[PDB]
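Peer 1: Just passing along the structure, written as structure tokens.
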Amino acid sequence: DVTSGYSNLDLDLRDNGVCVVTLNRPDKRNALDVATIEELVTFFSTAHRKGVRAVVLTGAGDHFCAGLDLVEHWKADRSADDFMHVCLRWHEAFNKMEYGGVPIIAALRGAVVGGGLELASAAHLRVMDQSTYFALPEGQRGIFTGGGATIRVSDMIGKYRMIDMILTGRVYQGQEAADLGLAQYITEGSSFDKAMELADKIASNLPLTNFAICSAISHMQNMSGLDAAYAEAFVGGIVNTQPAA
Amino acid sequence: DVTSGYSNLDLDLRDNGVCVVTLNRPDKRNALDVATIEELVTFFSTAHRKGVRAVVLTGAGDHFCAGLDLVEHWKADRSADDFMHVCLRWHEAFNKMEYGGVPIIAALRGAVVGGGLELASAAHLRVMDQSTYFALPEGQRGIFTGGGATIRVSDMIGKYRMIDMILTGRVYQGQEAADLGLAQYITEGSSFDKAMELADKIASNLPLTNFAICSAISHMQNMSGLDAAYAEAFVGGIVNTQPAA
Amino acid sequence: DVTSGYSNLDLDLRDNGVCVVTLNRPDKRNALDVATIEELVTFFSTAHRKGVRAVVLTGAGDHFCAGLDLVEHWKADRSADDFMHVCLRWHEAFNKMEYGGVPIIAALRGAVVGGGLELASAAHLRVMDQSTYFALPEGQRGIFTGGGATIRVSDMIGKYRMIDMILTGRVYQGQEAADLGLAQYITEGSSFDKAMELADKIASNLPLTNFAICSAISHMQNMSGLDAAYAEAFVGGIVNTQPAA
Amino acid sequence: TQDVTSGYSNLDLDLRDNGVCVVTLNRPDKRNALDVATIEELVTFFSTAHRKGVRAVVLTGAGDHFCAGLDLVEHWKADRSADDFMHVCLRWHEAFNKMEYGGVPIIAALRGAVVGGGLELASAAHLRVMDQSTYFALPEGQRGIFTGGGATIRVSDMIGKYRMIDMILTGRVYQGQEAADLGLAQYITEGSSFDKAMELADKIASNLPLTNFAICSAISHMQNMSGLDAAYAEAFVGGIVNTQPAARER
Amino acid sequence: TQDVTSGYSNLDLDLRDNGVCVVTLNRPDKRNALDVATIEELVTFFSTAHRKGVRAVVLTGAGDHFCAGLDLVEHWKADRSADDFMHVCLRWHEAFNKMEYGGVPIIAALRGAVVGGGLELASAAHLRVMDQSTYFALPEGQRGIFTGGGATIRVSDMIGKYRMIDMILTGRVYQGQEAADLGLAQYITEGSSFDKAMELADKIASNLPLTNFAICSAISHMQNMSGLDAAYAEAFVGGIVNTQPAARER
Amino acid sequence: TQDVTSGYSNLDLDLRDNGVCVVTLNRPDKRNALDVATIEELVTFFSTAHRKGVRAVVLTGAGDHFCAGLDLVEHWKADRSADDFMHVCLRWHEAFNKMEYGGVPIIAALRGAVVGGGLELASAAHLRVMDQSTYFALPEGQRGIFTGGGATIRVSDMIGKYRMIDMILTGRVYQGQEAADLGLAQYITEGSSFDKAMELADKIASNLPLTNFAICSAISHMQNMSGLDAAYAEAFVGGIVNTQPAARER
């Protein structure tokens, strides 16, 4: 019951458990409105229990994701509390992606900007192609990132590089972007095909091992290394003694 | 009342709110004595409320800053508690810079060493030129960094690279230094002019947006990502619904 | 009484206080069994009080360390709690290395894989040669890292690169590995000789300064920067006012 | 509004006109022991309560005992591996995190046994009201069992780490005023804990939604941070909550 | 020494010969409500007290009530936006952080209302002395207001997160021995809280400056860290404090 | 089994047949003041107790007083520099960390003075049993000394940061039921604290080794984390402990 029914996500579940999840509004470069965020909360809250083994996340069209749907935003005439609540929903979706235990590999193309970079950062692995570029351009437009960029992008490229990106609108692309920490993989070919290659290999690993890799490590990074040491020992104890292992 | 009156800092407030703050003792490569640290505490404690929009921090002369004023130090014949108190003042100055909400862009030249690298690290952005080099040389002289290097330089280049720098006295310069994380910008020309270009653009952004960028992100990095998610939503709520925004 | 007596470690204490510590089972690429881990706990729990000034850690033979002794592991038929306890011993050894206050420089050759990369990560400095390669290959074999990789390797190369390494089994070597953060030094010659050069220089520094560098910095990185600021001031107060300093 | 009470099997739900929803465990025959299906219903209810418009929740257990803890019959029969049980524990934690950090005030009306996983459920509420029949314990420890539903976090936050360690290490039982004074419940009544909980809930429901949302989510987050970073976050929560038009209106 | 008492308008200051400085809120006509100008004077006083040589502070409010909290008249009139109010809250936090982490022992002599922002101010002191007229509350919540001056941090540290949530969610008032036992004040007197605070302050002022500095700054920092990292920092604080020549002299 | 009791000079050790080991400080002539050699023996004993098979420890001091704290005679004579003393403090911390996080339940049987470093030692135990002669204080502060053996961490966890600050800032002494209620000891007896500690230890020793190990190590680690990360770790501790064959057997 994985492909249940979603309006704003196109799903393709392959026989080995890899589910392609595609943002489906290329006419607006897949900008994320509140309904799409809720479908991401739902999908990533249930993916593990529904048996999904890995996810390849992509955006329909030439551009991965332009970020916050500004048309919806401007029209909603939001108060500070209304917008704070919208941001909590973005965070719920991305927390379910990051800490959910289902490996997520993003196949990037074109503009990975603003909230779109926040969505890409919620994946475990990112594959960029020759057309891909990254930025947090809204900062210069007076907009602060409220979907996790200050957390995940800093974890990806360093707090001072993330501050630079939002303070100046600086753009990164090509090898320079991969080397900075924006994506672990860069291809001269299809980022979708490379993501699928990675996803198929990951899906052939043990479910429990991938679950721990895709949830425990982020938690350990939130604590003192002297307390994470103890938690890591328990994670290794459970994962490495499973019959299948 | 920004250029009020300081003995150890030369100030130049431009019409757009950018304030150039220049260490003014080139004869001693701008080494930082206790009086200069107190003026940095005062300036950065009040800059935001005095209306400063951005700061370009520089050192008069060929060298940004040589660090701790050792002549004052040796002559003061400090006990462990006396020196601990001096370090707390350094930290107060740099905390007001980092968490104060006023964007600070350092225009580096020559030696950015020891406490001088600690001062540069307290800025949000760093611009280095072709003469700039970085080191924590005192470590080999038996001196531990007590002005935040263990915190900020580790945040800039990684804990293990910071440990290497103080343990061995290793020097970095050129593109290698920029790539390591010591400065986000490297220019073949004037680091002052490049810093001013960046500062003028930043000063044209909304005051509240820059305030959040230059205070909230450092705070979020000090907490678990699962708690920063909630705080970030409130920061976005306030910043993105301001009338000006 | 440094070279006391160990079965699984070969020790060579030099006249300047540098102790070479060599894993001594090249026939199994120095895989770490429980007895070797206990000797590492013992050696690194007492090295500082026994007067060791620096340690050069190496593996006998062409390969630094292959990781967990799988023959012992499979034969022990471990329950989840048995294995959790083994992981706590690995962590105790590596915590004594990291926070013990005695500088440790690892001279790497060949395969630095799995638990072997966890051991190398517990050193302060790493020197790699032209034959050195790094990986966490067990992940694809269903094995989770329970000896600190999720903590230290993430601190070395970034959480998302560490997740990539264990999720995919990706290998790094050469300049690419040094640049990623796996080793601060890469040599075209002998990694042992380069490690000794570094170690001899470090051993000529003050004992207290090296102790603080090799214990305080890791602790500061486990707290909010606003609380580490205060602790760092006390560390600087004690280190910088010692008579020898 | 939206339907709040339909579609559940393991929770009895009663939505009052002022937005207070009574959530009642409904298996007194097994002292409301929590099986995996009940935990999943708690996840669903507490993941959606705020957005559905629920203003406050009074949590109770049908019968003489609030909740005896994890359903051991189900546990025993399942012959769970360490990973299977770790997964069950993560679901308990998801339900309790949605209760604690969800922003909807929860007031537990306690009676009889509030033990093991039942004390973990009670600890996920913001307020607890106990009566003269109420008693508290973490007895599983004496049975070789560790608390995997938050007791080590929330009960420590309620009574102190060393008193929580004592309870699980020794099976020590607390009741009456001593239990209230220890930090196990903020309110103790000589009468009906349900009626006192409803009094508290009706007053809470009369306050502003955003103010209750912040009180019932932000404070727990602030306690997980250094006080020097929570200071900054609290200033932003105060800025949003205290300038809402409805607050000025008051 | 340096001048400590001059130049202020919203604080009455009295420096005694042994270094104890009485700091008194001086607007009893409005129950010492704290406006932005008073907060700024607290920032200035507590940012410089240690370096000026102040050995201890006895903090009090003129009149029958210590402090009723934020100045609502000023608040209402200012018609503040969320960002304007967030900025006001950061100033309150700066004043209270300089009190808590500044290294100068602060003993609050309480009387009457210690409510809302007034309880936040009292919580920024190291020690609190209450009298028989003293009462505590965070009533703003019932008025749709959230505490933005540290109550969620310090009052939780004083009485427990769940009792702090209770106070702001319900407006519950505490007084007398019950308040002292809850953790709202370490000392309760049947007489003058000011006189008891001065007794405590005079004894504290007789101890070594560095020892009091560490006690009144390091402990709060240690509580923001994992205990396994605070262990290391505490060893360095002990090393510096316990080997100062003056300590040996004792 | 392995030898547990031989080879020590500064600890009297008595291993009972059920695995409870009585560890007794043995210098009543100096009220069991802790010198560096005794701290090193505590490091050795508590670093190996779990692996040697010790099931629980009852910690006591010979004579009328549990422990008066750091050995000042040794301290004074050593004329320690700040770094020398910081190093001594790290050894105290290593001994107490091995006690707190080692996984072997420790029950302290207190009598008489539990002061300064002696309260730090007592605080490293999981449970404390006090008698009618027992009193607690951190008097060193009045003597210009700061606690460098964990009091700022563990005593704060026991009684609250503000009560710990009060104790060291003022030298305040606690005893009797007031001390127990404050959080200084979970058990108070009108009889023998040693006999009550042995009763508790014998019951604890009858429980499963792994369950006691987790209770006596995991909970302290969880309290050093955000509750949202401890939730995940606790689920893994529950998974391992609750599926061990011996637990099912129960």
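Numbering, chain B: per Swiss-Prot, residues 4-248 in sequence.
We read in the header that X-ray crystallography, 1.5 Å was used to get this structure.
Cβ coordinates come from backbone N, Cα and C, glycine included.
Under the heading 3-(methylsulfanyl)acryloyl-CoA binding site, Swiss-Prot lists B:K31, B:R32, B:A69, B:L71, B:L73, B:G118, B:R144, B:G149. Experimental mutagenesis is annotated in Swiss-Prot for B:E121 to A, with the remark: Abolishes catalytic activity. Residues annotated as active site, nucleophile in Swiss-Prot, with experimental evidence given as evidence: B:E121. Quoted from Swiss-Prot, the note attached to the mutagenesis of B:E141 to A states: Abolishes catalytic activity. Sequence annotations record features per position, and here Swiss-Prot assigns active site, proton acceptor to B:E141.
Give me the structural setting of these features: burial, nearby parts and distances.
Peer 2: Every protein chain considered, the tally of other Cβ atoms within 10 Å of the Cβ of B:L71 (3-(methylsulfanyl)acryloyl-CoA binding site) stands at 28.
In the three-state DSSP scheme, B:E121 (mutagenesis position) falls into the helix class. In the shown protein chains, 28 other C-beta atoms lie within 10 A of the C-beta of B:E121 (mutagenesis position).
The Cβ of B:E141 (mutagenesis position) lies under 8 Å from the Cβ of B:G70, B:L71, B:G117, B:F147, B:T148, B:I169, each of which sits 6+ residues away along the same chain. A helical conformation is recorded for B:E141 (mutagenesis position) in the three-state DSSP classification.
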Peer 1: Please report the Cα separation of B:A69 (3-(methylsulfanyl)acryloyl-CoA binding site) and B:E121 (mutagenesis position) in Å, rounded to an integer.
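Peer 2: About 10 Å separates the two Cα atoms.
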Peer 1: As a test of the contact definition, list every same-chain residue at least 6 positions from B:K31 (3-(methylsulfanyl)acryloyl-CoA binding site) whose Cβ is closer than 8 Å to its Cβ.
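Peer 2: Expected: B:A69, B:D72, B:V74.
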Peer 1: Using the structure shown, find which entry in B:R32, B:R144 (the binding-site residues) has the sparsest Cβ neighbourhood within 10 Å.
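Peer 2: Sparsest of the binding-site residues B:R32, B:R144 by Cβ contacts within 10 Å: B:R144.
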Peer 1: Quick one: of B:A69, B:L71, B:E121, B:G149, which recorded positions have a CB closer than 8 A to some CB in chain C?
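Peer 2: So the ones by chain C are B:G149.
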Peer 1: With H, G and I counted as helix, E and B as strand and the rest as coil, say where DSSP puts B:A69 (3-(methylsulfanyl)acryloyl-CoA binding site).
Peer 2: coil
Peer 1: Near B:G118 (3-(methylsulfanyl)acryloyl-CoA binding site), how many other Cβ atoms are within 10 Å of its Cβ?
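Peer 2: If we count other Cβ atoms within 10 Å of B:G118 (3-(methylsulfanyl)acryloyl-CoA binding site), we arrive at 26.
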Peer 1: Which has the fewest other Cβ atoms within 10 Å: B:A69, B:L73, the binding-site residues listed?
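Peer 2: B:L73, out of the binding-site residues B:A69, B:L73, has the fewest neighbouring Cβ atoms within 10 Å.
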Peer 1: Between B:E121 (mutagenesis position) and B:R144 (3-(methylsulfanyl)acryloyl-CoA binding site), how many Å separate their Cα atoms?
Peer 2: 17
Peer 1: Cβ distance under 8 Å to B:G149 (3-(methylsulfanyl)acryloyl-CoA binding site), same chain, sequence separation 6 or more: which residues?
Peer 2: B:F86, B:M87, B:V89, B:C90, B:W93
Peer 1: Between all pairs in B:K31, B:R32, B:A69, B:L71, B:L73, B:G118, B:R144, B:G149 (listed as 3-(methylsulfanyl)acryloyl-CoA binders), what's the biggest Cα distance, rounded to the nearest Å?
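Peer 2: Comparing all Cα pairs, the maximum is 20 Å.
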